[PDB]
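Engineer: Okay, here's the structure, questions in a sec.
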Amino acid sequence: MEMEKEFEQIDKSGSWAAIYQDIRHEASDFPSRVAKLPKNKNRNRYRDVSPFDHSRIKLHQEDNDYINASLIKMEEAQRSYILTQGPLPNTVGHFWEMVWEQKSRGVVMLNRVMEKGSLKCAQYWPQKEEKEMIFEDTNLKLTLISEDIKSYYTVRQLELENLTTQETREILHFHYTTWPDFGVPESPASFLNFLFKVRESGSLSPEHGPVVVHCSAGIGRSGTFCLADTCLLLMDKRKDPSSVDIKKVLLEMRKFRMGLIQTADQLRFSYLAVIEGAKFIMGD
Ligand SMILES: NC(=O)NOCc1ccccc1
Ligand SMILES: NC(=O)NOCc1ccccc1
Ligand SMILES: NC(=O)NOCc1ccccc1
């Protein structure tokens with residue numbers, strides 16, 4: 001069924017809350033035993049948001065391999081994403097270790113450091129060229145190379161150096177700075193523009209490791225970003241783009257990380273983004 005009219009059928013009936021609860025009811029439940037070990041309590045921002053054991057990213061160290069991060073592998077779309085929480089004061093070194101070990105080209109950030117007067121994640125990247133960051137616990141160095149500030153997002157070029165080998169890589173930081181403190185954007189125009197800028201960079205492409213995507217918990221805004229991208233890629237690839245069922249793509253993604261799309265408003269916004277993104281590509 002074409003999703004514009006279905007969209008219109010849910011909107012006219014006002015059943016967004018009822019669709020969203022059906023998804024929550026059918027979603028996968030797998031164990032998260034490593035996340036709940038007592039040694040890992042200060043590595044988790046939220047007690048109710050954990051990576052599943054089968055899909056968690058492992059750090060390449062013998063001490064403690066745990067980070068709150070999951071690999072979302074979409075087989076038919078041929079895309080992979082790492083979804084993770086906003087780094088904590090004691091996990092900033094782990095975060096950059098993961099970016100290095102997984103060979104990521106891009107980091108996508110969908111939140112501000114402060115929202116609603118509270119800290120949503122650590123200041124994990126340098127703000128001035130001449131004041132670089134060193135993480136002694138994971139032996140890495142991070143330098144701001146350049147910054148391009150626009151109205152809805154900022155793009156930064158960073159240099160990440162493995163102090164053990166003296167190898168360096170360029171990491172692109174894509175920071176969406178205008179998601180509102182409450183609710184979802186009114187138009188998906190600036191979110192779709194942002195997504196097309198990340199694609200243009202090469203960050204989502206198979207010649208690199210998976211892109212790292214985060215918000216505060218790494219399930220709501222982060223969920224919206226990977227659901228919209230995968231759905232539009234499938235519409236490009238299949239003979240009949242109407243076959244593409246956003247609710248079925250979301251349930252497949254929820255086999256890899258719990259809780260993706262946190263509210264009925266985020267579900268409606270996801271539909272809007274895919275429809276408009278489809279209409280802008282599919283002709284007019
Ligand atoms: N140069 C340097 O040591 N920077 O500290 C990095 C850092 C640690 C914890 C939270 C945010 C940033
Ligand atoms: N603590 C620890 O052993 N971390 O290993 C990760 C790491 C660090 C530097 C360069 C490459 C990998
Ligand atoms: N880009 C692309 O895949 N175009 O062909 C699909 C299409 C576009 C507009 C109207 C109907 C079908």
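Backbone N, Cα and C atoms are what each Cβ position is placed from, and that goes for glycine too.
Straight out of Swiss-Prot:
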type	residues	note
MUTAGEN	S50 to A or D	No phosphorylation
MUTAGEN	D181 to A	Substrate-trapping mutant
BINDING	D181, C215, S216, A217, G218, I219, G220, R221, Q262	substrate binding site
MUTAGEN	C215 to S	Catalytically inactive mutant; abolishes sulfhydration
ACT_SITE	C215	active site, phosphocysteine intermediate
Engineer: Check each residue in the chain of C215 (mutagenesis position) that is at least six apart in sequence and keep those whose C-beta is under 8 Å from its C-beta; list them in sequence order.
Structural biologist: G86, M109, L110, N111, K120, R221, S222
Engineer: If I restrict to non-local contacts, at least six residues apart, and a C-beta distance under 8 angstroms, what lies near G218 (substrate binding site) in its own chain?
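Structural biologist: Non-local contacts for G218 (substrate binding site): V49, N68, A69, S70, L83, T84, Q85, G86, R257.
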Engineer: Other than its own, how many Cβ atoms are within 10 Å of the Cβ belonging to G220 (substrate binding site)?
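Structural biologist: Neighbour count, Cβ to Cβ under the 10 Å cut-off: 21.
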Engineer: Provide the number of Cβ atoms within 10 Å of the Cβ of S50 (mutagenesis position), excluding the reference atom itself.
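Structural biologist: Other Cβ atoms within 10 Å of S50 (mutagenesis position): 22.
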Engineer: Taking the residues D181, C215, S216, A217, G218, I219, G220, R221, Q262, which the record names as binding substrate, find the longest CA to CA distance and state it in Å to the nearest whole number.
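Structural biologist: Those residues reach a largest Cα separation of 16 Å.
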Engineer: Could you check which of the recorded positions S50, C215, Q262 have their CB within less than 6 A of ligand 3?
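Structural biologist: Listed by sequence, the hits amount to none.
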Engineer: Would you count the other C-beta atoms found within 10 angstroms of the C-beta of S216 (substrate binding site) for me?
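Structural biologist: Counting Cβ neighbours of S216 (substrate binding site) within 10 Å gives 21.
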Engineer: Over all shown protein chains, what is the count of other CB atoms within 10 A of the CB belonging to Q262 (substrate binding site)?
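Structural biologist: Its Cβ shell of radius 10 Å holds 18 other Cβ atoms.
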Engineer: Would you mind listing, in sequence order, the residues at least six apart from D181 (mutagenesis position) in the same chain with a Cβ closer than 8 Å to its Cβ?
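Structural biologist: Listed in sequence order: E115, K116.
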Engineer: In whole Å, how far is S50 (mutagenesis position) from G220 (substrate binding site) when you measure between their Cα atoms?
Structural biologist: 14
Engineer: Could you state the whole-number distance in Å separating the C-alpha atoms of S50 (mutagenesis position) and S216 (substrate binding site)?
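Structural biologist: If we compare the Cα positions of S50 (mutagenesis position) and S216 (substrate binding site), the gap is 13 Å.
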Engineer: Check the DSSP secondary structure of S50 (mutagenesis position), expressed as helix, strand or coil.
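Structural biologist: In three-state terms, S50 (mutagenesis position) counts as coil.
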